[PDB]
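Written below as structure tokens is the structure these notes are about.
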Amino acid sequence: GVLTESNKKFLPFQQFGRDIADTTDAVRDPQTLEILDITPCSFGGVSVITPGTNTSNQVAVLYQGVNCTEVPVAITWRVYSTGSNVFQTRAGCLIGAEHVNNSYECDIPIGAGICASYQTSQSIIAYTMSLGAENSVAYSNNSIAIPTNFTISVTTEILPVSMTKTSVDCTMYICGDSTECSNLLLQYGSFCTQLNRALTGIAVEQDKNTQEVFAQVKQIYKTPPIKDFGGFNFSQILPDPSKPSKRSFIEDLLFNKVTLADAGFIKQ
Amino acid sequence: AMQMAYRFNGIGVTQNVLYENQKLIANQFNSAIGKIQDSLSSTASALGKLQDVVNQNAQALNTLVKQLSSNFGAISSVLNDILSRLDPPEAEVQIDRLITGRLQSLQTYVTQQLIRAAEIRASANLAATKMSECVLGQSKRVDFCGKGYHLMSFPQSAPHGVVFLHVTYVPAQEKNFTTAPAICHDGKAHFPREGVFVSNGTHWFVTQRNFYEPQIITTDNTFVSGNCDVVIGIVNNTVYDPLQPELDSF
Amino acid sequence: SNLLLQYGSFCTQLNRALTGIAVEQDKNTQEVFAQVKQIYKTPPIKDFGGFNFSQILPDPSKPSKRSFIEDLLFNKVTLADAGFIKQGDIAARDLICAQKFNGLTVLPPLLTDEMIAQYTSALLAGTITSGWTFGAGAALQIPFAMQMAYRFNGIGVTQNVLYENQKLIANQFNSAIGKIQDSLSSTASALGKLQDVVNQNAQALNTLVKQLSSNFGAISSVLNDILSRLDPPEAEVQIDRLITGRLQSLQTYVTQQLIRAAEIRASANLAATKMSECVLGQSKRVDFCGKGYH
Ligand SMILES: *[C@@H]1O[C@H](CO)[C@@H](O[C@@H]2O[C@H](CO)[C@@H](O[C@H]3O[C@H](CO)[C@@H](O)[C@H](O)[C@@H]3O)[C@H](O)[C@H]2NC(C)=O)[C@H](O)[C@H]1NC(C)=O
Ligand SMILES: *[C@@H]1O[C@H](CO)[C@@H](O[C@@H]2O[C@H](CO)[C@@H](O[C@H]3O[C@H](CO)[C@@H](O)[C@H](O)[C@@H]3O)[C@H](O)[C@H]2NC(C)=O)[C@H](O)[C@H]1NC(C)=O
Ligand SMILES: *[C@@H]1O[C@H](CO[C@@H]2O[C@@H](C)[C@@H](O)[C@@H](O)[C@@H]2O)[C@@H](O[C@@H]2O[C@H](CO)[C@@H](O)[C@H](O)[C@H]2NC(C)=O)[C@H](O)[C@H]1NC(C)=O
Ligand SMILES: *[C@@H]1O[C@H](CO)[C@@H](O[C@@H]2O[C@H](CO)[C@@H](O)[C@H](O)[C@H]2NC(C)=O)[C@H](O)[C@H]1NC(C)=O
Ligand SMILES: *[C@@H]1O[C@H](CO)[C@@H](O[C@@H]2O[C@H](CO)[C@@H](O)[C@H](O)[C@H]2NC(C)=O)[C@H](O)[C@H]1NC(C)=O
Ligand SMILES: *[C@@H]1O[C@H](CO)[C@@H](O[C@@H]2O[C@H](CO)[C@@H](O)[C@H](O)[C@H]2NC(C)=O)[C@H](O)[C@H]1NC(C)=O
Ligand SMILES: *[C@@H]1O[C@H](CO)[C@@H](O[C@@H]2O[C@H](CO)[C@@H](O)[C@H](O)[C@H]2NC(C)=O)[C@H](O)[C@H]1NC(C)=O
Ligand SMILES: *[C@@H]1O[C@H](CO)[C@@H](O)[C@H](O)[C@H]1NC(C)=O
Ligand SMILES: *[C@@H]1O[C@H](CO)[C@@H](O)[C@H](O)[C@H]1NC(C)=O
Ligand SMILES: *[C@@H]1O[C@H](CO)[C@@H](O)[C@H](O)[C@H]1NC(C)=O
Ligand SMILES: *[C@@H]1O[C@H](CO)[C@@H](O)[C@H](O)[C@H]1NC(C)=O
């Protein structure tokens, strides 16, 4: 830590001052009876603000909870600390991003109302994001606005219903194929039974979730062979009988869009 | 068509609007459906919720697997290697260290899965409520079944999830009008039975609140209550009783 | 650190969990408040048919455009730390100096209180100037008397009742707003639902910090003195005891924080639903938007 002059008061021959976390906060010099307060030297997290790698390799770094005055103190890498790019934010001091006065809709959230984005040659800007367009509704005590037309707007809403059923064997996961370890683990009472009960409850609850969401009709209605629905066209959402799966065009699109390139089903 | 007229009456728009703009509404709905299919095909990040759920489950499982390769303070992370190198009375310490580490990993994984399952159960309860109140009905709740005045909804199956196509009625082309709370005809106050009084500059009409369909002010469009001097903002205008010219011709 | 390395990925697991909590906090705030993409503004002339919104409309006198009631609430609740980076709570203002030094910090919200107040101002101005139409599409202006008449027809009362009793209803509304202001200024625990959240977070952090003073079986509770007093080969076990105790402390704290964040997310979903159904429209659900006919 760092040592500094202290405005504290001590006993005639007191020694030091501890704090809440059982860490010494101040100390009296043994040689000369002078008191120093111990403040740990600067530390904090590091966040790297970047666009996509294909977009650019330029990055900006945010030293969280830190004014950049201790960046010259430790002046591992030090490439971007040349200066003229230092910006002070309430989320820490930002290095490598230009500050601009105007406002835009947020692209990369930094904190305390500051966002970063890649704009025009090309550089990373840091701005106080705008909450939205201004608007003064023409209110009057005798004026009204009435729609003379309309639009029919369809919007999507994706909701997760269930998740993957996983059941584990506690003993096998811990030390499968080990009699000595099986006997030793048996001394821990019923922990594996508790874990298996919890995971089985989750697995059954997944089926309950799916049933509650979907099985709300006891009769499987089907549309008539004549699609005379007043001109409305439901082909994209009605099932397509040609495919082996009796699901619609949009359903195929969704099932193809959801990718499991991670270890989800690759470990099948 | 009659179902959609029922929905229009549900949102406060007279069914004559649908019966006169059926072709336009069908075209708009078909265009919206095509736009949805294009967006779902070309977005590549639309199913973010389901993708995140799958990624979280996979990441938790891989973390649980990788925890099998940690010493947890023991001589080695391989139980067979520990057993071969050490005789059982001293090997029990290493085996117990591994047992504690692996059991702690299992407990952490199970607690995380319980919390995530609670989250998924909340989302599934929301999805069931949305199914019941949008697919099986017409919800008056604002922003529940999409933005705008909800009309009807379509469910679509998704991997470990559900997709709702919320069809809504959005007012589009506004126009300014001069309005009054009531009308003075013969010392009486006429309030709109179902609609709003609007002036196009020189004449006073009665219009439904959600669509400009001006109509002449009559005794059918309005009800009488009180006198003129009490209502703040009342205006003088003629209220035409259809029975009076009929008995004039009589 | 080397001794902790053999425990695997526990620290990165806890860091991921806490970061997820922190990001979903911003998600909750954005979901509740940023429900309008258009920042409406009240007209300079406040001719709202006798209704008085001055105590809920923003105050340009204050540097932050907060209403009188919003300022009352902010004075009422004494937060712990507002993300102020260290260059009557009586606990947190010194539990942000050493607590920060304990290798655990507090992040600032992405939306500043001024931005939250701007969302609130836009929502309230759009409401009082356009009824419920700004939540279904463009803001359609309408006199507030006629908007309230539409609300009366919604609750099943003829609009002639409002047009006959406009002065009385406006006076009652202003009196009720004044009563709310006086109750907020005089009360002690009306914002207890937020005070408990702040106190729970403070207690969790206090317990987590105080767990650094426990030996957990080691000779001392201070890592530096253990290392400076004993050689590595025998200090291994003392460091291991301290590591095990402090990892259990972090696991407990993070699990409690995850459960509490789930509770807060449920509350924020309820708040967003209440905003959508009560502020952006008129709700027929009984006792949802208050006691009575909404
Ligand atoms: C406000 O709405 C008024 C009613 O819709 C409208 O008055 C109407 O004006 C039109 C002319 O644009 C008249 O149409 C008639 O014009 C001639 C002369 O009267 C006739 O020979 C034709 O056959 C044709 O029917 C309407 O008669 C008249 N409405 C009434 C009830 O007399 C105003 O012009 C509108 N004003 C604005 C500013 O929009
Ligand atoms: C709506 O119609 C009302 C009734 O027709 C009308 O009230 C009438 O107002 C006029 C003048 O504004 C009065 O005429 C006389 O008023 C005073 C008497 O107080 C005389 O000194 C004047 O010289 C003038 O001759 C009518 O007496 C009065 N009618 C009634 C029943 O009180 C409203 O003014 C009309 N409002 C609008 C906006 O058109
Ligand atoms: C409805 O009217 C508002 C404003 O009221 C009118 O404004 C005058 C110009 C005149 O037309 C009078 O009849 C009214 O007093 C319109 O809002 C205006 O929009 C324009 C952009 O097109 C903007 O430049 C103005 O500043 C706005 N007015 C105010 C007071 O802010 C609105 O566009 C009108 N709606 C329609 C559908 O025409
Ligand atoms: C109401 O809006 C619809 C579309 O929003 C209008 O229909 C369009 O009309 C133009 C010509 O004015 C055509 O070029 C478009 O192809 C039409 N679109 C569709 C989807 O049919 C309609 O004219 C508007 N009606 C009024 C009275 O404003
Ligand atoms: C409903 O929409 C579908 C599109 O999904 C229409 O099918 C298209 O029809 C046109 C003209 O007949 C063809 O050129 C396309 O190749 C078809 N595409 C597909 C995917 O089938 C269908 O015709 C529409 N229904 C009606 C009654 O017009
Ligand atoms: C709305 O209410 C506020 C607060 O009650 C009113 O502000 C008062 O105005 C009077 C007249 O200038 C002052 O004497 C009071 O001191 C004000 N009170 C406060 C708390 O500042 C305001 O006037 C009301 N609006 C209208 C249109 O009357
Ligand atoms: C980061 O460090 C700088 C430099 O020490 C701080 O700037 C000082 O701020 C105080 C606050 O009023 C001024 O009185 C000093 O004159 C400033 N310069 C100095 C001390 O050299 C800055 O405040 C620090 N960051 C934060 C967030 O406090
Ligand atoms: C020890 O140091 C202090 C100040 O540095 C001095 O006053 C004192 O005389 C020293 N002790 C002896 C025994 O000289
Ligand atoms: C970056 O964008 C280009 C085209 O804009 C695309 O071809 C490339 O695949 C993108 N990078 C990645 C990693 O997908
Ligand atoms: C931003 O504004 C500040 C003062 O508001 C000014 O000193 C500075 O030069 C401005 N910078 C740019 C790039 O506009
Ligand atoms: C509407 O407000 C204006 C303010 O310019 C006022 O002159 C007029 O009398 C008011 N009308 C009503 C009906 O309140």
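By the numbers in Swiss-Prot, the shown part of chain B spans 899-1148.
Method of determination (from the header): electron microscopy, 3.0 Å.
Placement of Cβ uses the backbone N, Cα and C atoms for every residue, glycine included.
Under the heading of natural variants, Swiss-Prot lists B:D950 to N and annotates it as follows: In strain: Delta/B.1.617.2, Mu/B.1.621. Spatially close to B:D950 (variant position) yet at least six residues away along the chain is no residue at all, judged by Cβ distances under 8 angstroms.
Recorded in Swiss-Prot as a natural variant, B:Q954 to H carries the remark: In strain: Omicron/BA.1, Omicron/BA.2, Omicron/BA.2.12.1, Omicron/BA.2.75, Omicron/BA.4, Omicron/BA.5, Omicron/BQ.1.1, Omicron/XBB.1.5, Omicron/EG.5.1. On its own chain, B:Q954 (variant position) has B:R1014 as residues at least 6 apart in sequence with a Cβ closer than 8 Å to its own Cβ.
As a natural variant entry, B:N969 to K appears in Swiss-Prot alongside the note: In strain: Omicron/BA.1, Omicron/BA.2, Omicron/BA.2.12.1, Omicron/BA.2.75, Omicron/BA.4, Omicron/BA.5, Omicron/BQ.1.1, Omicron/XBB.1.5, Omicron/EG.5.1. According to DSSP, B:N969 (variant position) sits in a coil region rather than a helix or strand. Within 10 Å of the C-beta of B:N969 (variant position) we count 18 further C-beta atoms, all protein chains included.
Looking at Swiss-Prot, you'll find the natural variant B:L981 to F noted as follows: In strain: Omicron/BA.1. Within its own chain, B:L981 (variant position) has B:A989, B:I993 as residues 6 or more apart in sequence whose C-beta sits under 8 angstroms from its own.
Here Swiss-Prot notes a natural variant, B:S982 to A, with the remark: In strain: Alpha/B.1.1.7. Long-range Cβ contacts of B:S982 (variant position) within its own chain (separation 6+, distance under 8 Å) are none. Mapped onto three states, the DSSP output places B:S982 (variant position) in helix.
Around the Cβ of B:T1027 (variant position), the number of neighbouring Cβ atoms within 10 Å comes to 14. Annotation of the natural variant B:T1027 to I in Swiss-Prot: In strain: Gamma/P.1; the original residue is retained in the structure shown.
The number of other CB atoms found within 10 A of the CB of B:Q1071 (variant position), across every protein chain shown, is 12. One natural variant named in Swiss-Prot is B:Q1071 to H, and its note says In strain: Kappa/B.1.617.1.
For B:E1092 (variant position), the number of other Cβ atoms no farther than 10 Å from its own Cβ, over all displayed protein chains, is 12. Looking at Swiss-Prot, you'll find the natural variant B:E1092 to K noted as follows: In strain: Theta/P.3.
A 10 Å cutoff on Cβ-Cβ distances gives B:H1101 (variant position) a total of 12 other Cβ atoms nearby, all chains included. DSSP assigns B:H1101 (variant position) to coil in the three-state reduction, placing it in neither a helix nor a strand. Quoted from Swiss-Prot, the note attached to the natural variant B:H1101 to Y states: In strain: Theta/P.3.
Every protein chain shown contributes to the tally, and the Cβ of B:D1118 (variant position) ends up with 13 other Cβ atoms within 10 Å. The natural variant B:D1118 to H is recorded by Swiss-Prot, whose note states: In strain: Alpha/B.1.1.7.
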Interface-proximal variant positions, chain A, C-beta separation under 8 A, candidates B:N969, B:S982, B:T1027, B:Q1071: B:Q1071
Alpha-carbon distance [B:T1027 (variant position); B:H1101 (variant position)] in Å: 47
List of the variant positions B:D950, B:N969, B:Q1071 facing chain C, defined by a Cβ pair under 8 Å: B:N969
By Cα-Cα distance, the member of variant positions B:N969, B:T1027, B:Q1071, B:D1118 nearest B:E1092 (variant position): B:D1118
Assigned conformation of B:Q1071 (variant position) - DSSP reduced to three states: coil
Of the variant positions listed as B:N969, B:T1027, B:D1118, the one whose CA lies nearest the CA of B:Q1071 (variant position): B:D1118
C-alpha spacing of B:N969 (variant position) relative to B:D1118 (variant position), in angstrom: 87
Pairwise CA distance, B:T1027 (variant position) versus B:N969 (variant position), rounded so that it is a whole Å: 48
